[PDB]
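Trainee: Before anything else, here's the structure in question.
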Protein chains: 2
Amino acid sequence: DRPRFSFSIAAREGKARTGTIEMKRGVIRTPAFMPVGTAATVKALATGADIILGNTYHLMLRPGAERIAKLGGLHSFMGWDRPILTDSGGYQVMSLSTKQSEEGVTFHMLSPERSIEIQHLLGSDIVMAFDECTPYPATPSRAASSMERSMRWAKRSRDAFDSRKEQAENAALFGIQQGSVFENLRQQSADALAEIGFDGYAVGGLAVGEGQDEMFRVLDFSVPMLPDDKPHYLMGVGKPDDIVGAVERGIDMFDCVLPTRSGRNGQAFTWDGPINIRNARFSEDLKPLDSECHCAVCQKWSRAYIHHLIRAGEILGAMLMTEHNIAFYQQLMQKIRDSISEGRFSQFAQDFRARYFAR
Amino acid sequence: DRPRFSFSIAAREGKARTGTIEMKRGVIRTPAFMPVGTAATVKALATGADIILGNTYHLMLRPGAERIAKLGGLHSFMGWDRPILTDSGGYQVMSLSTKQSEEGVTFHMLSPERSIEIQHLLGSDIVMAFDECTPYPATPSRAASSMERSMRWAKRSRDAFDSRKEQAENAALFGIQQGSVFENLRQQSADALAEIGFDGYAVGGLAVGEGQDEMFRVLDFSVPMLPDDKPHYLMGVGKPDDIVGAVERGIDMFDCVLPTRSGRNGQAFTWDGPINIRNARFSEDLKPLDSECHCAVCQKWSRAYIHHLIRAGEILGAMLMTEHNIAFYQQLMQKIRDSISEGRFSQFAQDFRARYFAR
Ligand SMILES: Cc1ccc(CCc2c3nc[nH]c3cc3c(=O)[nH]c(N)nc23)cc1
Ligand SMILES: Cc1ccc(CCc2c3nc[nH]c3cc3c(=O)[nH]c(N)nc23)cc1
Ligand SMILES: [Zn+2]
Ligand SMILES: [Zn+2]
């Protein structure tokens, strides 16, 4: 059948690439948007996807990784038979929960070994190494010390993953680059990860308050340090314009939680920029959320009706907004893939920004 | 094409009837459950219906009946091309908002004439007369005075409806019986409504705290006072067992808001009674919400997953619960219609109660 893990690049334009990841549970077209699976009914890729996210930090607390395993794993639990990616829980413990040491983080304990076992019990297909997302801003010394611990933890994550036969033979493991905003530390981190060897490489430690200009600056030198022949996952990013610029700099995978969060608060993404549907200017607007969007919501209902539902406190309004936002991001990713494949991505990015920041 | 309004009875068992209402926008199979249209995406009848409810009291306040008319009416607004029923707003003004007089109710003014015009602007197909839902309990004198005012208002509602050509020719008007729990006042009210003449007759003034035994007692003598050859709508009812007992007493139409409210609070309806999915006993339950339910939710997801979603605060959990509850009520109505048509409704009601109140 399909291999455990293959990445093939079908077309390139500058630093941008488009291709496919093959795994046992399915194919992932890249650049890929990976939505959380619990925010709406995600279908096989529209309000769908090739791969969804599990929420390791939440699941290890409710109902617990052992219970998820008892219930058949996340694929059975969520009714999703395609690939699933889980984070290692390190970022979320530090953001939401903490006592740190070389062994791991107490808050329950979380270590590289326990993080890998938790992701094993959940049954995810893409497993993230257990890292430390360095806070921003950070001094060079603090960023270096943090990156060095993350690299020791990456080696421990590799070894823990390899010691579980079912996981080593059926899942894939991604290493996470750290180093804050410092080119020399980003290089040393990429070097360390490449020596250990991973199936994919994530750019960690961004989307931590640095702003888009700084994030793009860091991606300019950081992504080329990663192995070219493996997928590149930018964690925590982001807005549609973040995605286009990150693809321009060689990123292949994205996890944006914004579209599934924005929907509950009334924010809809459109080709003309985001709008807040609760605003009174939409109370009589008979256009769909976006006039070109092909999602089920825009095929049927107006801005005026979704405005009404959300203002009325109807959960239906938020669900429709969420379904539209997920669909818009997937339509964005499809246009990105098509334009790279056709050698017109540079023009697309230009056209996208001009319209997105016009209105 | 179809007539403005026809009701045909296809089969009877005791006082129970099953049949069809024909209107210009579609056919309604009876006994019918009429869900609110804003609680989930309701499809053509499953998580669907032959007719949905509009919320007159909410709509006249946000965005206003004139604005709904400017947007094309509720059918265009909600994307629903089949029949729509609206209440007259009298109950809701008194429950949720008040100064009453023979002219109407100030809170905005609401009169029989204004209520009919509001329902005209909304474009509903079944229009309710403007009544006063008598509070419970009520003395005979207070119940009589209230019923008598409602009957004068029913005549004013009839005249207002008939004076709007588009409405008189394309919609239907239902009169509402009052009289609290008093047989002689229920009779006088039915007499008054029959002399005015309506397309259907509602039993009003119940589901106001009287309890199921008292409600059934009042239906025992009240429903036979209404014209047999016209549909009978019990307003505000109710639980599944309320519906079965009310069909046994000659009711044809129901509006239950409970299934669309219960879903948000974790209550699911099953053939074994209601359950609260948030209860810890469902955290590892791999069965669907109901093992016989044919809805999309029970085809795909477990109690354990819906429990997880709701406990996690995910709006998806409440939406799935709502979709299941709407579907369960429609499956209930289908079994009621089939069993009356097959002459086995008495046995069905017996079997239903024995299982529903067992667990
Ligand atoms: C469900 C879910 C969605 C997204 C994430 C990714 C969370 C996330 C970041 N989010 C913003 N910036 C981020 C940086 C890192 C990082 O450096 N390391 C890890 N392990 N995760 C990150 C985790 C869980
Ligand atoms: C959206 C919506 C749903 C349901 C209703 C029906 C509201 C309702 C009653 N609810 C409980 N008991 C009820 C009695 C009456 C009544 O006597 N008169 C009217 N006009 N409505 C009633 C109105 C609006
Ligand atoms: Zn859309
Ligand atoms: Zn169901």
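Going by Swiss-Prot, the residues shown for chain B are 10-54, 61-112, 115-124, 133-384, listed in order.
Just so it is clear, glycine is given a Cβ too, placed from its N, Cα and C backbone atoms.
Feature annotation from Swiss-Prot assigns active site, proton acceptor to B:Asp102; the stated evidence is sequence analysis. According to Swiss-Prot, the active site, nucleophile annotation covers B:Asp280, on the basis of sequence analysis. The substrate binding site annotation in Swiss-Prot covers B:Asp102, B:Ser103, B:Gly104, B:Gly105, B:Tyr106, B:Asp156, B:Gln203, B:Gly230, and the record cites experimental evidence as its basis. The Zn(2+) binding site annotation in Swiss-Prot covers B:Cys318, B:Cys320, B:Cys323, B:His349. According to Swiss-Prot, the mutagenesis experiment B:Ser103 to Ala carries the annotation: Strongly reduces activity. In Swiss-Prot, a mutagenesis experiment is listed as B:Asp156 to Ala, annotated with the note Abolishes catalytic activity. One mutagenesis experiment named in Swiss-Prot is B:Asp280 to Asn, and its note says Abolishes catalytic activity.
Describe each of these features in terms of where it is and what it packs against.
Mentor: Here the Cβ of B:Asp102 (active site, proton acceptor) has 27 other Cβ atoms within 10 Å, regardless of which shown protein chain they belong to.
With a 10 A radius on its CB, B:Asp280 (mutagenesis position) counts 23 other CB atoms from all the protein chains.
According to DSSP, B:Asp156 (mutagenesis position) is assigned to coil rather than to any helix or strand. In sequence order, B:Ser103, B:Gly105, B:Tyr106, B:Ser175, B:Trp178, B:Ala179, B:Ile201, B:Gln203, B:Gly229 are the residues of the chain that are 6 or more apart from B:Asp156 (mutagenesis position) and have a CB within less than 8 Å of its CB.
Under the three-state DSSP scheme, B:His349 (Zn(2+) binding site) falls in the helix class. Sequence-distant contacts of B:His349 (Zn(2+) binding site), defined by Cβ-Cβ distance under 8 angstroms and a gap of at least six in the same chain, are B:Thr62, B:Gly288, B:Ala293, B:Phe294, B:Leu314, B:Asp315, B:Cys318, B:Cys320, B:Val322, B:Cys323.
Secondary structure at B:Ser103 (mutagenesis position), as computed by DSSP, is coil. Other Cβ atoms within 10 Å of the Cβ of B:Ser103 (mutagenesis position), summed over all protein chains shown, number 29.
In this structure, B:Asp280 (mutagenesis position) belongs to neither helix nor strand by DSSP; it is coil.
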Trainee: At its widest, how many Å does the recorded substrate site span between Cα atoms of B:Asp102, B:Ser103, B:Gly104, B:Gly105, B:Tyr106, B:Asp156, B:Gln203, B:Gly230?
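Mentor: Max Cα-Cα spread across the substrate binders: 16 Å.
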Trainee: Given recorded positions B:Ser103, B:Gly105, B:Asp280, B:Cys323, which are under 8 Å from chain A when comparing Cβ atoms?
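Mentor: Cβ contacts with A: none found.
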Trainee: Which ones in the same chain are close to B:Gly104 (substrate binding site), with CB under 8 Å and 6+ residues apart in sequence?
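Mentor: Within the chain, B:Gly104 (substrate binding site) has Cβ neighbours under 8 Å at B:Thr71, B:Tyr72, B:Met75, B:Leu135, B:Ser140, B:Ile143, B:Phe155.
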Trainee: Please check each of the recorded positions B:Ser103, B:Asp280, B:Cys318 and report the ones with a CB atom less than 6 Å from an atom of ligand 4, ordered along the sequence.
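Mentor: Once distances to ligand 4 are taken from each Cβ, B:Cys318 fall under 6 Å.
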Trainee: Ranked by the number of other Cβ atoms within 10 Å of their own Cβ, which of the binding-site residues B:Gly105, B:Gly230, B:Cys318, B:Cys323 ranks first?
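Mentor: That would be B:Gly230, with the highest Cβ count within 10 Å.
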Trainee: Across all chains shown, how many C-beta atoms besides its own are within 10 angstroms of the C-beta of B:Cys320 (Zn(2+) binding site)?
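Mentor: Around B:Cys320 (Zn(2+) binding site), other Cβ atoms within 10 Å: 21.
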Trainee: In Å, rounded, how far does the Cα of B:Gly230 (substrate binding site) sit from the Cα of B:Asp102 (active site, proton acceptor)?
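Mentor: If we compare the Cα positions of B:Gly230 (substrate binding site) and B:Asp102 (active site, proton acceptor), the gap is 13 Å.
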Trainee: Of B:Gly230, B:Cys318, B:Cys320, B:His349, which binding-site residues come close to ligand 2, meaning Cβ under 6 Å from one of its atoms?
Mentor: B:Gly230
